[PDB]
Amino acid sequence: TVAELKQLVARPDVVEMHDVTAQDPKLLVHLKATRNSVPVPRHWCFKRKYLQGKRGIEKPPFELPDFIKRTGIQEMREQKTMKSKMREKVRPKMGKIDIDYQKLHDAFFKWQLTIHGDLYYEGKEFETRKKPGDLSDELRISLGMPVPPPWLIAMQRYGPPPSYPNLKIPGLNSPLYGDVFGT
Amino acid sequence: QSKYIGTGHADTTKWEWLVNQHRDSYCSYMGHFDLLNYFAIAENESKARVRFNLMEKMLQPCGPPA
Amino acid sequence: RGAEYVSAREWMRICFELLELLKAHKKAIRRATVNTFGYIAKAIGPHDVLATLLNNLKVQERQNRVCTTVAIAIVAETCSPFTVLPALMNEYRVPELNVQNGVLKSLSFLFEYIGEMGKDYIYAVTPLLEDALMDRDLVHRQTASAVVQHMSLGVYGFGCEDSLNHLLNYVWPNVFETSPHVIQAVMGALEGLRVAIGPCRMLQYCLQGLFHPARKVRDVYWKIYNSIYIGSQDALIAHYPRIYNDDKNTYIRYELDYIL
Amino acid sequence: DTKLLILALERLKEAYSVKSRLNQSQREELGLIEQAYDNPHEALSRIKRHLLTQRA
Amino acid sequence: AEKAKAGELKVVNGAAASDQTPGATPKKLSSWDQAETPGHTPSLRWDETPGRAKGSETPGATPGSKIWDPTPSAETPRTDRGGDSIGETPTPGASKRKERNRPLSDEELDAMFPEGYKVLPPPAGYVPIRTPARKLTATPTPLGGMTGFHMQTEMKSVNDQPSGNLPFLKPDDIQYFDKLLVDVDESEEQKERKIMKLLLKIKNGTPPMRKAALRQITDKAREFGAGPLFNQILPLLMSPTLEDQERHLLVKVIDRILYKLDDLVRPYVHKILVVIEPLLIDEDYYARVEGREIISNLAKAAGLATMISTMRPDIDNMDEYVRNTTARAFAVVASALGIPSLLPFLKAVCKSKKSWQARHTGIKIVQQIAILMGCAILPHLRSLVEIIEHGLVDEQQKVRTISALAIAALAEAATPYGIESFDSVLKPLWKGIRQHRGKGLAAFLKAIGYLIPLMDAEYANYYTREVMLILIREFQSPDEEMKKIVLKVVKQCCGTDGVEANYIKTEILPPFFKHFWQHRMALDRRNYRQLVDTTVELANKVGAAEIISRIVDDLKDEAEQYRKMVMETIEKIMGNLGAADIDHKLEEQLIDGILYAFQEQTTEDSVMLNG
Amino acid sequence: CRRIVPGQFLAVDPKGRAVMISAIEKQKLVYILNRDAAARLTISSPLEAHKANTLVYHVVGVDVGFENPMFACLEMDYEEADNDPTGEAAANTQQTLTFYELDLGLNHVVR
Amino acid sequence: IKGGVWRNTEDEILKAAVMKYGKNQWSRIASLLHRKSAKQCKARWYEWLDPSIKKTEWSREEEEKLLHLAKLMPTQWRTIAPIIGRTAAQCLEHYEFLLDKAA
Amino acid sequence: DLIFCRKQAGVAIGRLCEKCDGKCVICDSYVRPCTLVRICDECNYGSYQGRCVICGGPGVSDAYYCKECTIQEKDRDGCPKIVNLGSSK
RNA sequence: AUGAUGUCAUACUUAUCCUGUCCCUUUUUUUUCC
Ligand SMILES: [Zn+2]
Ligand SMILES: [Zn+2]
Ligand SMILES: [Zn+2]
């Protein structure tokens, strides 16, 4: 029974819907809760083959690490008629980049993620790491408060939110630095 | 893979997997002089008698199957 | 050998003529071609000629593009890649996809040839692999994974494992697919990651998948667990967790609990 | 039948016998006639099919 | 166990009841040499050999009497071959008493044509015309007749293969693919045969059609089953007009479908091999490696007992062709399932007392196993020898010849090891070396030849010195088989470290260059190569300047191939021994020879240049 | 240190002809030794004693003067124990002493 | 070798190309497509893709007119086709359809 | 159709022809030749003396393994002389 | 809101391919004469 099977585990929450159909649940219960091991990715039982292009069409093409940006190659790379291309062979010009071998002997020495407890899955990008108590900069600007966000003054009167019951927000039951006024 | 002992597959049982890791642990014990000596220290026996009891426990461990 | 007797202008013309020799139907032709291209890369120096490689239209498949990629590798060796990388990494920006996966290959062969020297550049390539390994289309995951492989063999033992773990995160979801090239790619990937990271972390990702109810997950995680199992079977001993003993069987190994 | 088809094909080949690089359409003609040598019965059946049908 | 002898009389009685087949009986008894080991496996194998029904009856009664005695101390298939040989004796006999045109019977008539056709009389009268037709083929041909045409003005139906595309049909292939031509469509099995014409897409069409078709039929294997496929294939692969490519492609589809189907093919195994065994003997090499591959996949795919019980009746078949190619078949299947599994079968065969042809076959099987397995024979070499040894003394000749030949192949794959395993074989062989005329002699020389490198330089001293005489005398035979054998022999005997130079220099070299160096040899291929090798080794012993010095003058000979031969010979020689031994004048003749020969080149080749 | 990989137990012939190496399970290999033309030691190609599911307690060289060498392998089979749910094969199973015979002429190792 | 079956991609690209460049430049349009020549592009336009071509069932009048004319000028399809306002291949197919369904 | 023979690895040195000369066998690569190839005389014998490990031509050189297959320890398995799934000749 | 069935179609992958290769198919009623 999926009911009583939940009494045999320190963290029975690990047991799930299809878990009761396992060939050896009396073990998998004890494995899945192993100390430092990580969960199985969730993209199965979703038939979508692990990705679609919905959220992936709004992403930037790429952005360089700051160590590579300060170098100055970015502006050097940027157009040509065909006969100019056969002229570019007959004419040819040398040294368009003309990089500083001192600079590219400098950056990656002189100048120059996630822990193990995380794993990526399909749709996850920003959300988990905007929460009750955590907001973005600009919307601070529209709000215009100098370094609580002021409707956590009314989270005093009307009470802690039904939606996020576990809530703590600064100064009330949560005894705050920078942006993040609640956890 | 098959002819390489310890090879697993989707139908692998608990009992077989754990008796595998047992036997492999025992081959490690036979292997490393020190850890063996640690065992001899803790429970007082000869190096010999230790290795002998292990070689007895090679086929059995966990006991009968299911 | 000599290479001084001829002025540079002649050389760069030789380059722009060499570029289309890569249509050869023969492999040895391309061989000598790429090696020469490296030699003249030494005769001149990197930036111009690697730019002339990045000019490539990518127009046909293999038969070949990826030979130009190999030229990017060997060129990156002939003078220090310690110079060259920013140009390439910038050239992943371009919206044209096949050349994006092209420069991914360039990183792959690149680390394959540089070996130890990747103890630094790992960091530089790490976020880009993040962008690539996060999938636009399968070839990204594949090629990027190959990069993770050769990087993973190359850097071994030098203490950079952390970022390789981070990249292993993004590697890990790709485990599931039926496409032969991406699955064998991922296999090579997780093998190199096995040796570099050490088995313990691997196994800590491979535990729960063994007994999972579904057949798929068991097929795969058991394939992986076998790959982890054959090599380094000696070192696995410590990392098998504690598993409680049932009625008919004693699943606790008490030897490890003997305390002086 | 093979006799006839052979003769006609040779005749067609005779116009191009000097064979400079010619052009595209001519290239199609040489390649197609050349095809007719390898698999004659195919060509004969296709021909009789035209003769029985196509009016345009 | 003497009641396994009298018990062999008992088993002979029972199995004989359930007549006269020696093989199955010795296969049964063949489990005795393991005694107390024998087990339920004997029920499995024999299950296929006799009826699987009686199989449980006989094996069960055998274990009872066996266990008790210890304490107290396909048939239709073979029935067809017997009738086949008996009709051969009837017809052959009649002529003494006195082909495909022999008159036929209505059951035989119903045998050829496939399903769904009717026999017609139109009249009884037109039938009487058909009966007088014979008499009137002479009579009415001698009578008035002619044809004419009138000028008058003049519908034309016909069928290619239309649907959408249907790549073209050769004018003959219609017979096979006619069912596709009719356009009746969309109304069970008839639709599976009808859709199975995707074969046609594999045979003829564009390369993409062949690819996609090939996959589509691969994934439908489990669906359609082996029966319909082979039923619709084997005629094509049997076609008299078959191409090279088309053949190879049908071979491919047979492979790819046989990677899947395993238990299914059991009824069709023979029905496959009959077409496939001709692939093993072929001029094309790639055809041969393919054939060996697909028979490997078939035998391993099917069961051992399936193969064995299948292939027996081809052993005694009248034609030797099927016997031979069948021997190579057993070679392939034995490479598949291993020597020890198949041993008792063979060891039973070579002792068969019925007729010699069988033993000839089985021995040939020993050989082709020797060639195929080669170096890997090593473990069972002893048992194999113990089998073959009994044929050397047999009254029939062939069996002796092919036997000793098989010893040769063994020893050649036995390169030096296992000398004592050949041990008991020797003493007869040497004796035979004295008394034989003709091909068998040469064969013995082949065997002994490959043996000598495996002996001890002391025993082989004597024995060798004995062989040298006959070896000398026999240079002169016109037989080219002879010359091949004695050639390679001279290599091994005289390339022995325990042989003295001067003796060769005197006795051998003059006849050697006399008879062996001639324009009969060089034009042939194998004789060319082997000659090159042997001469190279003689140089390796007696030294350089001798051989070269005698063959230089032939650089200037007219024909090419001969010049090519001596040229590559000089090449290898000066490659190994080094040019230091060469004197001055002979060196002038060298350089001039090499330039001169090089100045006339009919073909482009490396031999002259590398030379 | 492995389960199936040799190097564990080590034995050698009194005449030094062939050295036998063995693991704990499944793999027992033999290297044959002969001095070269200069009487300097040359090692042969390996051989294979492989026997499935067989534990090797100890391996000791055996003395046969100028013979086909012998080897004493202590063995036991657990395949009886794995297929016996009762646990009878845990008892009533005696370790098999087997002498392998190397054979130079046949150049393999037969039980 | 160039010849083959027409593809929706090639056919739509042919639509766009004809729209942009104009009717009289064929070599320019054949340049964009692969495995097709200029003649084939032109005849493919005027035979089928051309919007002025009428693709639909034949009315009774068109059948009367087609049959009458075909009995008037036997086997001449390129003369008749403009008179009835249909493509030569089309009115051919329809004629063999009228004799086919007529018996 | 084409797969390893995987017979026990002997002391015989590997032999590659013109074509295969530079390739590390398993990784298919030309990079970092380091260690040496060993195959059994069961795979290498006779007409196979100095034969290519692959195509069946005369060996002009000896195969060297990469460093990649070195650390992954694949060079220690059965003799990597490819056999076609017919015979080897 | 991506299941199944279709011989539509296009991209793409594998430093795969394109030059290697003929060598044991030699099978027959034994039959080379100072
Ligand atoms: Zn081998
Ligand atoms: Zn090769
Ligand atoms: Zn490698």
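Chain E uses Swiss-Prot numbers throughout; the residues present, in order, are 173-190, 205-259, 311-335, 394-449, 453-485, 490-913.
The way this entry was determined, per its header, is electron microscopy, 4.9 Å.
Cβ coordinates are placed from backbone N, Cα and C, and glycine is handled just like the others.
According to Swiss-Prot, the features are:
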- E:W218 to A: Abolishes interaction with RBM39; when associated with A-200; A-232; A-254; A-293; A-310 and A-338 (MUTAGEN)
- E:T223 to A: No effect on interaction with PPP1R8 (MUTAGEN)
- E:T227 to A: No effect on interaction with PPP1R8 (MUTAGEN)
- E:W232 to A: Abolishes interaction with RBM39; when associated with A-200; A-218; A-254; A-293; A-310 and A-338 (MUTAGEN)
- E:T235 to A: No effect on interaction with PPP1R8 (MUTAGEN)
- E:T244 to A: Slight inhibition of interaction with PPP1R8 (MUTAGEN)
- E:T248 to A: Slight inhibition of interaction with PPP1R8 (MUTAGEN)
- E:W254 to A: Abolishes interaction with RBM39; when associated with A-200; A-218; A-232; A-293; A-310 and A-338 (MUTAGEN)
- E:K700 to E: Does not affect the stability of the SF3B complex interaction with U2AF65. Does not decrease the affinity to RNA (MUTAGEN)
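What Swiss-Prot annotates, mapped onto the structure for a quick look.
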residue	record	Cβ neighbours (10 Å)
E:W218	mutagenesis position	15
E:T223	mutagenesis position	9
E:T227	mutagenesis position	13
E:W232	mutagenesis position	23
E:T235	mutagenesis position	22
E:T244	mutagenesis position	18
E:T248	mutagenesis position	21
E:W254	mutagenesis position	9
E:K700	mutagenesis position	17
E:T235 (mutagenesis position) - helix vs strand vs coil (DSSP): coil
Reduced DSSP assignment, E:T223 (mutagenesis position): coil
Cα-Cα distance linking E:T248 (mutagenesis position) and E:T223 (mutagenesis position), given in Å to the nearest integer: 15
Euclidean distance between Cα atoms of E:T235 (mutagenesis position) and E:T244 (mutagenesis position), Å: 12
E:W218 (mutagenesis position): secondary structure state under DSSP, collapsed to three categories: helix
Pairwise CA distance, E:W218 (mutagenesis position) versus E:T248 (mutagenesis position), rounded so that it is a whole Å: 12
Integer Cα-Cα distance in angstrom, E:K700 (mutagenesis position) to E:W232 (mutagenesis position): 31
Candidate mutagenesis positions E:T227, E:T248, E:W254, pick with smallest Cα gap to E:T235 (mutagenesis position): E:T227
E:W232 (mutagenesis position) and E:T248 (mutagenesis position), Cα-Cα, nearest whole angstrom: 12
Spatial separation of E:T227 (mutagenesis position) from E:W254 (mutagenesis position) - C-alpha basis, Å: 20
